[PDB]
Amino acid sequence: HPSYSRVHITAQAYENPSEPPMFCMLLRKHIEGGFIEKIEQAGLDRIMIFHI
RNA sequence: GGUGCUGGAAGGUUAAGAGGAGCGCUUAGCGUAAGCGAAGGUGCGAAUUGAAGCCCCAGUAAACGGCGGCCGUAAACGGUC
């Protein structure tokens, strides 16, 4: 989000699953079915690295 | 992919020619009536064989030939026929 950007494990139900955009479709094409190797930070900056 | 060219019969379509089943027409004669009829002669000839070629399978574009549309996103990428 431009003001509310965050990364956390949510617990509430984010409803209205509308028709997915093309970034979500490419994520389901490329990422789904895989495993997560490690979650590490690029130094001390606000950069999150996900190893899939 | 289609058409040309080259190669390949696994499988169908295959002509003429071989092949002759069988079915008509005549009658020596059996028959009260209408029909049946051997041997010949004379027409129609069904099955079975019978190559190239065609359907088919591959390659070949300095062979013939062709190289598209809609909607987004900033040539390029994404969705669909």
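Since chain A takes its numbers from Swiss-Prot, the residues it shows come out as 53-104.
Determination method: electron microscopy, 3.1 Å.
Each residue, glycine too, has its Cβ placed from N, Cα and C.
Under a cutoff of 8 A between CB atoms, and with a sequence separation of 6+ in the same chain, A:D97 (mutagenesis position) has no neighbours. A:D97 (mutagenesis position) falls outside any helix or strand according to DSSP and counts as coil. Among the mutagenesis results in Swiss-Prot, A:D97 to Y has the note: No longer binds tRNA(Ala) anticodon (UGC), has minor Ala tailing ability, decreased accumulation of a stalled reporter protein. The residue drawn here is the original one.
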